[PDB]
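I have placed the structure first, in the form of structure tokens, so that the comments after it can refer back to it.
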Amino acid sequence: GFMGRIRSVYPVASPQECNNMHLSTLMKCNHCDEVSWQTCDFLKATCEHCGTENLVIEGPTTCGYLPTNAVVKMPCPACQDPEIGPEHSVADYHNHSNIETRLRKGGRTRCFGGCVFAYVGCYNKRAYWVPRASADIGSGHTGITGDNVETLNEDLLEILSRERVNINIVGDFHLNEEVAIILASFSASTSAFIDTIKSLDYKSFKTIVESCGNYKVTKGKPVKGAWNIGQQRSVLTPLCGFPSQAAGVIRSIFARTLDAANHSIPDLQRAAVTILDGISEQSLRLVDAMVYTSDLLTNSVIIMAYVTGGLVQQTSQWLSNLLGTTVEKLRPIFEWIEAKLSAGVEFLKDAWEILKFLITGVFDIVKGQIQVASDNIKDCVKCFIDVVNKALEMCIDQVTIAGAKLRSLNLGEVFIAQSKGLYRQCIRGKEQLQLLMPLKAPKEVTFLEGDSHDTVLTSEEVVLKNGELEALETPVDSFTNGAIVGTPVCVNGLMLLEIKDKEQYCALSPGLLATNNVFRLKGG
Ligand SMILES: [Zn+2]
Ligand SMILES: [Zn+2]
């Protein structure tokens, strides 16, 4: 506010070095009829569910952890009104502030959740108040003041009066709301928090929380007498009353409630977008960082609706990247997804789970079909994978390399899919190739490009041979756990790596490494 008065409070050079406090009262919201801790100033509170501004009514209140250079900013009626204006006297503020005050020996004060606030001045038509006295139940928390407060107050006390508060992750470590708002408590801007929240894991959560706080972080699954992080606890609780801006965004995002009603998912998505943008210009990028890079667990409708809308584009991207081609022949997959997204809330959590598979799922491509690696694949995901595999099976045909017929996959580029991996049929000419070619044989040698196991090359003598070919389903690692070593052979015009005692041969790649497709010679 006025620089001289603020500097008598804090060793502060500019009003912007002052940190806003988190104030909240437990009260019902007329619009949503729910009783929730609502963020507020001295007179107005906002529902974190409804998002509607309300008038503070008597109830338990708290100021949360007190930050450095703490202030409570409020719109100034006097500064806003045209007649009185930005220049006004301390007592003229108090007349139109419509904030009832108690007169102490130091001057007018106002109390809130165990802090006594004093008015320093207006600045940019906003009043600044500072806490002249502030309780501490430990870790800077101001405690709760109200009628049935001790039950909650005693829990808070046991976690917080410790020199080092103990964070205990009870199960497996996962990004949920409580973890997010604890990390957010350390970030001076929402933008900064975005970068820190990426690729989060127990170690990084441990190093960050411990470096920047009086915390000790334990992953003992068995719970202790301190702050236990299990699952599904709201960030709308005084223990999570951190005052920073990022924490404020995270608390709002995870508290909004959108009624899915009979709306389709792309409708809820458009609704989600506007709700999220009003919270913060960074919130879309914040949720994206949390969902796509740190495996956020939540049941929030807004967060789920924001990311799962679209979905076809995210699915096409996922498909194009692992098939290495355009996926417009796979049209059936996208119609199905459009259809299920139109169902609305019914499909919402299945959309959520499909998305998470696209991001972190573990599979291989075998005989032109996706094969997942885990049997805890959810029922909604098994159904989705079988939608995809049925679309691929429409694109399956037969290519015949000279000597044998091999399973094809016509996807705007023909791929070979007899075995694990998708193989291009790139032919490079013997001209200039590293290994010397007898040129006895036609220069119709074929390579096949794709996933390649490391190879050792005993001798570079090339050995032509002929006879008919057999296509074999067997994987190379099944017969070769160790790196495969061999001397090249060309049968009818493509390099098949060979070891003589084994009756099997494997195809070669540009760069001369071995591949999964494997063949044998007629009659063994
Ligand atoms: Zn409400
Ligand atoms: Zn004023």
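All residue numbers given for chain A refer to Swiss-Prot; the residues shown span 295-818 in order.
Per the header: X-ray crystallography, 2.7 Å.
Cβ from N, Cα, C; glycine included.
Listed in Swiss-Prot:
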type: VARIANT; residues: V306 to F; note: In strain: Isolate BJ04
type: BINDING; residues: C323, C326, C341, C344; note: Zn(2+) 2 binding site
type: BINDING; residues: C370, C373, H382, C416; note: Zn(2+) 3 binding site
type: DOMAIN; residues: 458-688; note: domain 'CoV Nsp2 middle'
type: VARIANT; residues: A549 to S; note: In strain: Isolate SZ3
type: DOMAIN; residues: 690-818; note: domain 'CoV Nsp2 C-terminal'
type: VARIANT; residues: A765 to T; note: In strain: Isolate FRA and Isolate Frankfurt-1
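Locations of recorded Swiss-Prot features on the structure.
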{"residue": "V306", "record": "variant position", "Cβ within 10 Å": "17"}
{"residue": "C323", "record": "Zn(2+) 2 binding site", "Cβ within 10 Å": "20"}
{"residue": "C326", "record": "Zn(2+) 2 binding site", "Cβ within 10 Å": "17"}
{"residue": "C341", "record": "Zn(2+) 2 binding site", "Cβ within 10 Å": "22"}
{"residue": "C344", "record": "Zn(2+) 2 binding site", "Cβ within 10 Å": "19"}
{"residue": "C370", "record": "Zn(2+) 3 binding site", "Cβ within 10 Å": "24"}
{"residue": "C373", "record": "Zn(2+) 3 binding site", "Cβ within 10 Å": "20"}
{"residue": "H382", "record": "Zn(2+) 3 binding site", "Cβ within 10 Å": "18"}
{"residue": "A549", "record": "variant position", "Cβ within 10 Å": "23"}
{"residue": "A765", "record": "variant position", "Cβ within 10 Å": "16"}
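The residues near the Zn(2+) 2 site, meaning same-chain residues not in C323, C326, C341, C344 whose C-beta sits within 8 angstroms of the mean position of the site's C-beta atoms, are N324, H325, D327, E328, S330, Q332, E342, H343, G345, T346, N348, in sequence order. Within the same chain, the residues at least 6 positions away from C416 (Zn(2+) 3 binding site) whose Cβ sits under 8 Å from its Cβ are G295, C370, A372, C373, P380, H382, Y387, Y422, listed in sequence order. When the alpha carbons of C323 (Zn(2+) 2 binding site) and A549 (variant position) are compared, the span between them is 14 angstrom. Taking the Cα of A549 (variant position) as the reference point, the closest of the recorded positions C326, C341, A765 is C341. For the domain 'CoV Nsp2 C-terminal' (690-818), DSSP puts the residue distribution at 4 helix, 53 strand, 72 coil. Excluding the listed site residues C370, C373, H382, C416, the same chain places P371, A372, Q374, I378, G379, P380, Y387, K419, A421 with Cβ atoms within 8 Å of the centre of the Zn(2+) 3 site Cβ atoms. Checking the recorded positions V306, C344, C370, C373, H382, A549 against ligand 1, the ones with a C-beta less than 6 Å from an atom of that molecule are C344. Here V306 (variant position) is positioned 41 angstrom away from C326 (Zn(2+) 2 binding site), judged by their C-alpha atoms.
Looking at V306 (variant position) and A765 (variant position), their Cα atoms lie 78 Å from each other. Taking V306, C323, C326, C341, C344 as the candidate recorded positions, the subset whose CB lies under 6 angstroms from any atom of ligand 2 is empty.
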